[PDB]
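Asks: The structure under discussion is supplied below as structure tokens; questions concerning it will follow.
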2 protein chains.
Amino acid sequence: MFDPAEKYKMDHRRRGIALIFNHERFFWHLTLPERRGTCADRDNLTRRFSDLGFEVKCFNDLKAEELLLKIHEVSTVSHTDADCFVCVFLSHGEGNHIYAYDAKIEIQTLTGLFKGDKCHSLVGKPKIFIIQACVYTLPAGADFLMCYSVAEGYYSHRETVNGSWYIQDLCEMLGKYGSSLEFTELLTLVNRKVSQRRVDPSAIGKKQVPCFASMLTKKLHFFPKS
Amino acid sequence: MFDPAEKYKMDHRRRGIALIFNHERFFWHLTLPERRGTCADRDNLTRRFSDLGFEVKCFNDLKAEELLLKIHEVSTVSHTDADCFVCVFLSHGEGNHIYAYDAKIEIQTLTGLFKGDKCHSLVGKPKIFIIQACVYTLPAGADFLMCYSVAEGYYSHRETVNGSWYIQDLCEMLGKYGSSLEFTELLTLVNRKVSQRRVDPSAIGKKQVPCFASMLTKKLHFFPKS
């Protein structure tokens, strides 16, 4: 009775919520390519997730009191009619040590809220966290899919006005193959595209190697919703 | 010219070497189910990898001076004719703090030897590390596939005379689908089988959730060699 092609059933009325979180709290000063690239990432992400059928919410940690309200409300919501949940963590490239340390606490809080014990509404439903990296950054959970812009011990290359290499290469793959390929198959393409995107500065010969940790159990497809 | 179905070319004359490493150095005393289960794992693994076409070598850290010889020789070998490399780390369930700390150092050494800079013979060839878990256990590298018996913050359940849940459920999937399915697809089945294998002791209601971190870039297939 064991099925090697079993998929997470994406038949529910709602696809789910796509949370786009921007880490901007303690970045002391921003160049315009830094201000412009994070915006292109939020918009390119909002487009691609909306096309697959996601409800998109964008938050910033600049509004400290609003944040606790915004994070709590989304956690309390029930996802019984949702197929899956998606969270995206956007962080700037070169920040101070407090900015990066705050990033670790926020990722550990966000992933912790949707664990099996804390979110019965998402049990057996995939929880997809896409993290853009800068005392741990590697958590776990059942039916979780953790996607990192850069693996441990690898460098991430500077943000541009067009955006970030990981995001833009993810969005382009989502637009071309969002409904076509399985998500792990799609992310494997992002790994090759970003790694092959090997590119005036003192960082010559360096490649950005993305990574995804999968605790999923069934195949993940995003066939056109209806 | 971008191909969404591109695979690592498995046409080379040799498939590669399958390294089965047994961590037995500082385990102070062993019950017979502990002595018997690790043996069933080594043998069930040797069978399944040999069928796919792997050269199997088994090492133990009990022979301290032999170990440095054995680890070094395999690292120096050239894998130009090999398709891929596979390493398996077998550790006992409940050990002391030194046994587990030695496990971290050995995994960090083994994975470090086959990084892109240290093994030109395996550049662009997949490096597959299957770790049975017990100051870090999460390393990285290009074209690496890290497979863990249990994710972080999850418990692994005791070894039996038949073997370990992760290994036996991996071998059974390898025998049925070793040549059929893609490796990441195959490991996704191991995640479901072990997690569904929810099972008299004080650990009631606990599930073992496996995990795999993928830095691969192309699809991985093990079609019958010839």
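All chain B residue numbers match Swiss-Prot; in order, they span 30-163, 197-261, 266-292.
If you check the header, you will see the structure was determined by X-ray crystallography, 2.8 Å.
Cβ coordinates are placed from backbone N, Cα and C, and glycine is handled just like the others.
Below are the features listed in Swiss-Prot for this protein:
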MUTAGEN   B:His121 to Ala  Catalytically inactive active-site mutant
ACT_SITE  B:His121  active site
MUTAGEN   B:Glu135 to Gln  Increased stability
MUTAGEN   B:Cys163 to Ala or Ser  Catalytically inactive active-site mutant
ACT_SITE  B:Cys163  active site
MUTAGEN   B:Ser257 to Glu  Phospho-mimetic mutant; loss of self-activation
MUTAGEN   B:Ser257 to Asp  Phospho-mimetic mutant; prevents caspase-6 autoactivation
MUTAGEN   B:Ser257 to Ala  Abolished phosphorylation, leading to caspase-6 activation
MUTAGEN   B:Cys277 to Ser  Reduced palmitoylation, leading to increased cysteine protease activity
Asks: Given the mutagenesis positions B:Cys163, B:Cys277, and counting only Cβ atoms in the protein chains shown, which has the most within 10 Å of its Cβ?
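Replies: Result for the most crowded candidate: B:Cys277.
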Asks: My list of mutagenesis positions is B:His121, B:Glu135, B:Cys163; which of them have a Cβ under 8 Å from any chain A Cβ, in sequence order?
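Replies: From B:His121, B:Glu135, B:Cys163, none lies near chain A.
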Asks: Quick one: what's DSSP say for B:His121 (mutagenesis position), helix, strand or coil?
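Replies: Going by the DSSP assignment, B:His121 (mutagenesis position) belongs to neither helix nor strand, so it counts as coil.
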Asks: Among the mutagenesis positions B:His121, B:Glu135, B:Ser257, which residue has the largest number of other Cβ atoms within 10 Å of its own Cβ?
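Replies: Compared across B:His121, B:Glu135, B:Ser257, the most Cβ atoms within 10 Å surround B:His121.
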Asks: Between the mutagenesis positions B:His121, B:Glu135, B:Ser257, B:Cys277, which lies closest to B:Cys163 (mutagenesis position), Cα to Cα?
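Replies: Answer for the nearest of the mutagenesis positions: B:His121.
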Asks: In Å, rounded, how far does the Cα of B:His121 (mutagenesis position) sit from the Cα of B:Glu135 (mutagenesis position)?
Replies: 14
Asks: For the deposited coordinates, which leave 4 residues unmodelled after B:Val261 and before B:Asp266, what is the C-alpha to C-alpha distance in angstrom?
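Replies: Distance across the unmodelled stretch, Cα to Cα, is 9 Å.
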Asks: Can you give me the CA-CA distance across the unmodelled stretch from B:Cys163 to B:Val197? There are 33 residues absent, and I want it in whole angstrom.
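Replies: With 33 residues absent from the model, the flanking Cα atoms are 13 Å apart.
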Asks: Using Cα coordinates, what distance in whole Å links B:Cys277 (mutagenesis position) and B:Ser257 (mutagenesis position)?
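Replies: About 11 Å separates the two Cα atoms.
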Asks: DSSP three-state call for B:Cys277 (mutagenesis position): helix, strand or coil?
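Replies: The three-state answer is strand.
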Asks: Roughly how many angstrom lie between the C-alpha atoms of B:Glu135 (mutagenesis position) and B:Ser257 (mutagenesis position)?
Replies: 27
Asks: In DSSP terms, helix, strand or coil for B:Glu135 (mutagenesis position)?
Replies: helix
